[PDB]
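Colleague: Before we start, here is the structure in question, set down as structure tokens.
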Amino acid sequence: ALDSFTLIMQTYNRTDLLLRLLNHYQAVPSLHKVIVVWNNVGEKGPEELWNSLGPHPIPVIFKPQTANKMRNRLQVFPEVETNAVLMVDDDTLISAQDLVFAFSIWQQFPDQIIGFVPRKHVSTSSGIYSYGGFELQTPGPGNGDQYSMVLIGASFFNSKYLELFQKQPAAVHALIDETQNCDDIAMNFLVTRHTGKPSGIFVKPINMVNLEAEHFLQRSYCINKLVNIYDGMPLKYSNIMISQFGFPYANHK
Amino acid sequence: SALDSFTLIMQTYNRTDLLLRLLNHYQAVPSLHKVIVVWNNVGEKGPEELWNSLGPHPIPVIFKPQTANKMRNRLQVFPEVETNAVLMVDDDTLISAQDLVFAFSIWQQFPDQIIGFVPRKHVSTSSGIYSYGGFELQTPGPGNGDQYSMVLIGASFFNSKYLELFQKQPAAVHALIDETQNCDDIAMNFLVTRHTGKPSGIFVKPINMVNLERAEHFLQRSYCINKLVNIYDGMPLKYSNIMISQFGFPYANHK
Ligand SMILES: CC(=O)N[C@H]1[C@@H](OP(=O)(O)OP(=O)(O)OC[C@H]2O[C@@H](n3ccc(=O)[nH]c3=O)[C@H](O)[C@@H]2O)O[C@H](CO)[C@H](O)[C@@H]1O
Ligand SMILES: CC(=O)N[C@H]1[C@@H](OP(=O)(O)OP(=O)(O)OC[C@H]2O[C@@H](n3ccc(=O)[nH]c3=O)[C@H](O)[C@@H]2O)O[C@H](CO)[C@H](O)[C@@H]1O
Ligand SMILES: [Mn+2]
Ligand SMILES: [Mn+2]
């Protein structure tokens, strides 16, 4: 359980992908256990099929959920024995090389969200914010760009943030259920408020693949709602992009 | 102010023309508070008169003649240094302002580490015996990728407090540097990591750094790692594979 991480994968109507990803993730080094947050209410889980195809390198725990809520993966599962949690959406395949490297980065910054997907907030009207990525102008600073959030759907973060998440104002939880979105924005708000540092650090992935409209609109909406509830914009910008020295070979020159 | 600023310390020798050209560049870099030219040309008159004739300049440039031509002269505690951060650059290297502004921002976040553009390492193929090298040498690290255990001070940012700490090092250290007239950077890395318990430096990949420039040089460095290991009774250097780049600079370099 020491120097190991736990994979928390929430799944919904993607069982075929889930099983394929599981076949990949079970073999990643330093993986201690897998927790599948089964959000398909009233549907039999593929655990029988999974075991019939055993043995497997680590225990995979299927936890049936009473409702299909985005926040289910953020609960404090008793089965999690590690200090770090690896949270990945059930449609994303991240290479073992990216995971091993990112995990080693997390161990050096255990209080920050270490991930592969950076995003930001911008403002063009006092007190009004917008959610976006590199298609939006850099917020403030000089050259280059900035990110103020690292999405939890492809990251490593301290398991203690799951508990701290549960302890956030009811207005925050209310907001999450309301939109069935923005849980990662909430997590980023929560982390930076706890540390006083940028909520996360962006590690550029070498091999991460996705296997496959009011969504983005809700994103901006949530940032503004959260600013009201917390009575302030706590997110901090960063332009730190970490890559692995020598991987690929000679990438330093 | 001096807080959100850094001081350039450039040691020069038989490269006065080069020094001057480099000075024209560095003087215009943002957040530069002052420049200290460690003049190692014993017996020759400094270009200070020529410098002032071509003024005005953005910052004060202090020329400090040295009694002897020693590599460690740039590691002294100059009273004129008013910043917490020192920018040390050899007099043959031109680091772009963009690299410097970015690297300085990284240093501000890791004030106790050497933030630099030139990463190197030590390796050991025989129990207890070390060797100096770069990416042409096998990774000493666990798995894939490579590792670096040192960031050369000749193109880096580091805490000025380390100059004072260096003066307090065992005489054997100062002796070794004077002996080889090399290894000051290796001595600095030993010092920093022994002090922080963390890797001595953090590698920041440069976007635009250019060099405008004895085989014993390399051989001496390996010698110094072992000599230093004896002086300190151990190998304190810690490996790291963290390579930092600026998000979005160049544009879309995140994809
Ligand atoms: C990398 C990234 O940008 N991922 C985020 C984004 O993904 P997307 O908007 O791309 O949505 P998605 O379909 O990839 O779902 C993300 C995760 O939530 C699960 N899911 C989805 C729909 C549903 O009704 N029930 C359910 O449990 C799903 O199995 C997956 O693990 O927006 C979501 C909010 O909606 C979450 O913040 C995701 O982490
Ligand atoms: C990028 C890099 O690896 N730089 C280091 C390396 O440069 P090099 O070995 O490339 O040597 P170099 O000729 O560039 O000299 C480095 C610096 O030392 C100064 N100098 C040199 C010779 C002399 O007799 N007096 C004098 O003061 C010179 O002005 C310059 O600022 O080795 C040196 C030790 O020898 C120093 O550790 C340099 O920081
Ligand atoms: Mn998706
Ligand atoms: Mn040189």
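All chain B residue numbers match Swiss-Prot; in order, they span 62-274, 286-327.
So this one's X-ray crystallography, 2.1 Å, going by the header.
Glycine residues also receive a Cβ, built from the backbone N, Cα and C atoms like all the rest.
Okay, these came from Swiss-Prot:
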- B:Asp246: active site (ACT_SITE)
- B:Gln72, B:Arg76, B:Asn101, B:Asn130, B:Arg135, B:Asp151, B:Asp152, B:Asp153, B:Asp245, B:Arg293: UDP-N-acetyl-alpha-D-galactosamine binding site (BINDING)
- B:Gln72, B:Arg76, B:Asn101, B:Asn130, B:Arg135, B:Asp151, B:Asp152, B:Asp153, B:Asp245, B:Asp246, B:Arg293: UDP-N-acetyl-alpha-D-glucosamine binding site (BINDING)
- B:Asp153: Mn(2+) binding site (BINDING)
- B:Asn243 to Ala: Reduced activity (MUTAGEN)
- B:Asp246 to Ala: Abolishes enzyme activity (MUTAGEN)
- B:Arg293 to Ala: Reduced activity (MUTAGEN)
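Give me the local environment of each listed feature.
Modeller: Long-range Cβ proximity for B:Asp246 (mutagenesis position), meaning a same-chain Cβ under 8 A and a gap of 6 or more residues, is found for B:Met211, B:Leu213, B:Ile214, B:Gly215.
Secondary structure from DSSP puts B:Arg293 (mutagenesis position) in a helix.
Secondary structure from DSSP puts B:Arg135 (UDP-N-acetyl-alpha-D-galactosamine binding site) in a helix.
Taking a C-beta cut-off of under 8 Å and a sequence gap of six or more, B:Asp153 (Mn(2+) binding site) has these contacts in its own chain: B:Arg76, B:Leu79, B:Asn272, B:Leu273, B:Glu274.
For the recorded site, B:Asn243 (mutagenesis position), the DSSP three-state label reads coil. Taking the Cβ of B:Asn243 (mutagenesis position) as centre and 10 Å as the limit, one finds 20 other Cβ atoms among all the protein chains shown.
Its Cβ placed at the centre, B:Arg293 (mutagenesis position) has 20 other Cβ atoms within 10 Å.
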Colleague: Between any two of B:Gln72, B:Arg76, B:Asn101, B:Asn130, B:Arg135, B:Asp151, B:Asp152, B:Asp153, B:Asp245, B:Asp246, B:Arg293, the residues recorded as binding UDP-N-acetyl-alpha-D-glucosamine, what is the biggest Cα to Cα distance in Å?
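Modeller: Per the listed residues, the maximum Cα distance equals 24 Å.
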Colleague: Out of B:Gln72, B:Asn101, B:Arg135, B:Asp152, B:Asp245, B:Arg293, which recorded positions lie by ligand 4, with a C-beta less than 6 Å from some atom of it?
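Modeller: Qualifying residues: none.
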Colleague: Ligand 2: which of the recorded positions B:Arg135, B:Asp153, B:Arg293 have a Cβ closer than 6 angstroms to it?
Modeller: B:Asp153
Colleague: With a gap of 11 unmodelled residues, how many angstrom separate the Cα of B:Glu274 from the Cα of B:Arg286?
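Modeller: Spelled out: 11 residues absent, and the flanking Cα atoms 15 Å apart.
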Colleague: Which Cβ among the binding-site residues (B:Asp152, B:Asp245) has the fewest C-beta neighbours inside 10 Å?
Modeller: B:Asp152
